[PDB]
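Asks: Have a look at this one.
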Protein chains: 2
Amino acid sequence: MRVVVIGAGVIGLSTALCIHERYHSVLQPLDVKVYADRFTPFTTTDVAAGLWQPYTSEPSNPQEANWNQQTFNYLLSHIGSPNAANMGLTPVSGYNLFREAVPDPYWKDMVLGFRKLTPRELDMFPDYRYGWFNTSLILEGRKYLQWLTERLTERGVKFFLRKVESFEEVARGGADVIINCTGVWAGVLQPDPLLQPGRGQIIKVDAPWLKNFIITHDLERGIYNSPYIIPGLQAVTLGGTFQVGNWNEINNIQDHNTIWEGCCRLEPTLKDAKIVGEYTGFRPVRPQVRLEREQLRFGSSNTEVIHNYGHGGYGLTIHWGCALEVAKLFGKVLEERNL
Amino acid sequence: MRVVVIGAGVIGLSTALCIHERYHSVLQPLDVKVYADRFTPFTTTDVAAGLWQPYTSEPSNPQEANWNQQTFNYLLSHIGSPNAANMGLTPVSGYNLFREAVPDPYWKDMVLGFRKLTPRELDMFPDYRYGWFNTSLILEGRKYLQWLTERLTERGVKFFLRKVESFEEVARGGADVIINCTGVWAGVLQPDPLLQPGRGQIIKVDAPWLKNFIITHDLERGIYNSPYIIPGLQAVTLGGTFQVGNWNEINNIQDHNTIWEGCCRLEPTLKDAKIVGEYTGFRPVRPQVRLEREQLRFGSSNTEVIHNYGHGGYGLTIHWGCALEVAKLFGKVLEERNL
Ligand SMILES: Cc1cc2nc3c(=O)[nH]c(=O)nc-3n(C[C@H](O)[C@H](O)[C@H](O)COP(=O)(O)OP(=O)(O)OC[C@H]3O[C@@H](n4cnc5c(N)ncnc54)[C@H](O)[C@@H]3O)c2cc1C
Ligand SMILES: Cc1cc2nc3c(=O)[nH]c(=O)nc-3n(C[C@H](O)[C@H](O)[C@H](O)COP(=O)(O)OP(=O)(O)OC[C@H]3O[C@@H](n4cnc5c(N)ncnc54)[C@H](O)[C@@H]3O)c2cc1C
């Protein structure tokens, strides 16, 4: 059947692969195509700090906790292959610092080695007073997007640079099923007032001596509104901004300065780091991932649409669980159509 | 007074600085000079993997344990300054893997976060069956040697490229005190059958995605005779050889192959690493650090000699404790001479 995925960010590509991986065998004819108006390096995914770490607060949908877990185990299963770095993966250990005691995250047990910092540890970070340590994984968005792209391409999936104006337009094109993985732009194909851009700028820097991630938190100020430093495969990502409702896509000088000075304070050796670039992107903020099936009549054609968007500051961290869930709904769509 | 340090490896330079730092104030005249036939990048120190980690077994002279501890705290005290990376320092977390249970090292409490690996952790390293994890520090020998060198130079200490033939030769040159920090070559100035070269080759590689150290152990085969990978500031050090009594200073292809294949098996992603160089050096192996004062009559001149050599595979790890001890003996020499 004709299936069309709209989106080429981590959600779209992982989902496409996930399904094709499960159904090519079963459905003889299984035509996947991917439409997107932006491919890496232009997706929001390419801008991601690259770390696997859910929010500190519990999720609204409890399945989100599963999805996160399934994603981590799936990623860990690759640690050990010769390809892990080629897919954009590597373990990284690091700190979560806070200004005051805070309850353990629901994810303490998903990551490896979770534990509270000791005082000699905290002495390395004077403004903070409570914190955790745990090892997790890095999944660079750009590298991972390219990897999924080659995998998809070899499985025969086709890509097309296109801006979709409506699902109708796609249904008319003969799509039996359509997977919406439009990220913050999903509202355009169909309004969702719950969805909003969580803008964030980052500064990429060359500072190889930094081997661990460090993430600061300011409870008053909101998540990701505080300095964080996260080593990646080739460079370090400096960061710190999450602004809901802001659509400005231009890097701004003010954000740059606050991110730089904050990090520079937290890790003074940054003094010698070479800045390699700055970027801004929109977390697709929503109270809960919208992941559900919906049918659409276009005259005489029910065309299923399965949504998968609204991942906020955690799309990398949970993409696999969602891709699986979508495969499952797609499974139902198949049994209704009688395979 | 005239003081002459023989050696420009980590032991000689740290010791010189240590003393000058303590006595320049007190002794009005305090003439330090450093003689060495090899300066960085030619010392054994420049070849060090760069990690702070004592042996797994406990020391013979118990003071070694304190020297190690004093060294770690001294190093940690710098984590936080803007200069830490310039001195060659950065924290690094990592694994010690073994083929069977083993008792906790006497140093578990000196390092940060020591703990035993869990099974999900061990699944990332299939040949191994027991292990630890802890964060420690990297101190790159080459960078640190250059840093100490600038510090010494600015304090007015003088350097001279000179092969010393005998202490006599130096005493005749008017040295009131002489600090022997000759490493494996100390036997030449005065025989010590306990001292032997622990040869070791390493391969430097460019593989920035590796953020944690990994050190393997084979009990039958001896310490450091097993693959280990240790990220440094700019490159990764691959290693694995410790051969007592071997004086071959030439890198050999057999060692290279075994080190490469072993590491490559332990971390398959090395498949894509660029090799940047290979080097070999001699750990100054001895059952215990020789650190003691000895007087020497050269006709009518007692000339004190204070030895500090025999640090094996742990000179970086303990250099500061020793430098302090030497300053202390030097202190006595001063009170005997009545300041
Ligand atoms: C600065 C920053 C740091 C972050 N760090 C992390 C992190 O460390 N860890 C983590 O887990 N998460 C992180 N995130 C969150 C993560 O980046 C997002 O959750 C995730 O990238 C969303 O992916 P997506 O595919 O849904 O969106 P995108 O990657 O933006 O993909 C959307 C795709 O849909 C296409 N598209 C949209 N509308 C149309 C249309 N009308 N027609 C055709 N194509 C269309 C776009 O071209 C693009 O191809 C971060 C985000 C930001 C901004
Ligand atoms: C491959 C390898 C990996 C290692 N990794 C680590 C590690 O990760 N961590 C750790 O703690 N330790 C490590 N070590 C051990 C550490 O390298 C040695 O303990 C330490 O470098 C010894 O320093 P030193 O100053 O005593 O010797 P050197 O640095 O070799 O200094 C000796 C100095 O004396 C000079 N000299 C000698 N004889 C004379 C003479 N007759 N006249 C004039 N000058 C003379 C030499 O030119 C040189 O200047 C490692 C060693 C090796 C070989």
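If you check the header, you will see the structure was determined by X-ray crystallography, 2.6 Å.
Using the three backbone atoms N, Cα and C, a Cβ is placed for every residue, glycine included.
Relevant sequence annotations retrieved from Swiss-Prot are reproduced here:
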- B:8-11, B:37-38, B:43-45, B:49-51, B:163-164, B:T182, B:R283, B:312-313, B:315-317: FAD binding site (BINDING)
- B:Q53, B:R283, B:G313: D-dopa binding site (BINDING)
- B:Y224, B:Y228, B:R283, B:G313: D-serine binding site (BINDING)
- B:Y228, B:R283, B:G313: D-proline binding site (BINDING)
- B:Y55 to F: No effect (MUTAGEN)
- B:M110 to L: No effect (MUTAGEN)
- B:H217 to L: No effect (MUTAGEN)
- B:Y224 to G: Decreases activity on D-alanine, D-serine, D-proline, and D-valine (MUTAGEN)
- B:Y228 to F: Reduces activity (MUTAGEN)
- B:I230 to A, C or F: Alters substrate specificity; when associated with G-283 (MUTAGEN)
- B:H307 to L: Reduces activity (MUTAGEN)
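Show me how these features fit into the shown structure, please.
Replies: In the three-state DSSP classification, B:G315 (FAD binding site) falls within a helix. Listed in sequence order, B:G9, B:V10, B:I11, B:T44, B:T45, B:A48, B:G183, B:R283, B:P284 are the same-chain residues at least 6 apart in sequence whose CB falls under 8 Å from the CB of B:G315 (FAD binding site).
Under the DSSP three-state reduction, B:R283 (FAD binding site) is assigned to strand. Neighbours of B:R283 (FAD binding site), defined as other CB atoms within 10 A of its CB across all chains, total 26.
Secondary structure from DSSP puts B:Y55 (mutagenesis position) in coil.
A C-beta separation below 8 Å, combined with a sequence spacing of at least six in one chain, links B:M110 (mutagenesis position) to B:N68, B:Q69, B:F72. Secondary structure at B:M110 (mutagenesis position), as computed by DSSP, is coil.
Under DSSP, B:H217 (mutagenesis position) is assigned to coil, being neither helix nor strand in the three-state scheme.
In the shown protein chains, 23 other C-beta atoms lie within 10 A of the C-beta of B:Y224 (mutagenesis position).
Sequence-distant contacts (6 or more apart, same chain, Cβ under 8 Å) of B:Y228 (mutagenesis position) comprise B:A49, B:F213, B:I214, B:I215, B:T216, B:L238, B:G239, B:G240, B:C263.
In three-state terms derived from DSSP, B:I230 (mutagenesis position) belongs to an extended strand segment.
In this structure, B:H307 (mutagenesis position) is part of a beta strand by DSSP. Taking a C-beta cut-off of under 8 Å and a sequence gap of six or more, B:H307 (mutagenesis position) has these contacts in its own chain: B:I179, B:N180, B:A186, B:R290, B:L291, B:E292, B:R293, B:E294.
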Asks: On a C-alpha basis, identify the one among B:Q53, B:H217, B:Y224, B:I230, B:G313 that is nearest to B:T43 (FAD binding site); the candidates are the recorded positions.
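Replies: With Cα distances computed to B:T43 (FAD binding site), the winner among B:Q53, B:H217, B:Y224, B:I230, B:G313 is B:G313.
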Asks: Could you measure the widest C-alpha to C-alpha distance across B:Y224, B:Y228, B:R283, B:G313, the residues recorded as binding D-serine, and give it to a whole number of angstrom?
Replies: 16
Asks: Applying a 10 Å Cβ distance cut-off over all chains shown, what neighbour count does B:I11 (FAD binding site) have?
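Replies: I get 32 for this one.
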Asks: Name, in the order they occur in the sequence, the residues of the same chain whose CB lies under 8 A from the CB of B:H217 (mutagenesis position) and which sit 6 or more residues away.
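Replies: The list for B:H217 (mutagenesis position) reads B:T56, B:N96, B:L97, B:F98, B:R99, B:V102, B:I223, B:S226, given in order along the sequence.
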Asks: Can you name the residues of this chain that are 6 or more positions from B:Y55 (mutagenesis position) yet have a C-beta less than 8 Å from its C-beta?
Replies: B:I223, B:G312, B:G313, B:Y314
Asks: Taking the Cβ of each of the recorded positions and counting other Cβ atoms inside 10 Å, which one has the highest number: B:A8, B:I230?
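Replies: Counting Cβ neighbours within 10 Å, the top one is B:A8.
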Asks: Can you see whether DSSP assigns B:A49 (FAD binding site) to helix, strand or coil?
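Replies: Assignment for B:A49 (FAD binding site) reads coil.
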Asks: Near ligand 2, which of the recorded positions B:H217, B:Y228, B:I230, B:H307, B:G315 have CB less than 6 Å from any of its atoms?
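Replies: What lies within reach of ligand 2, judged by Cβ under 6 Å, is B:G315.
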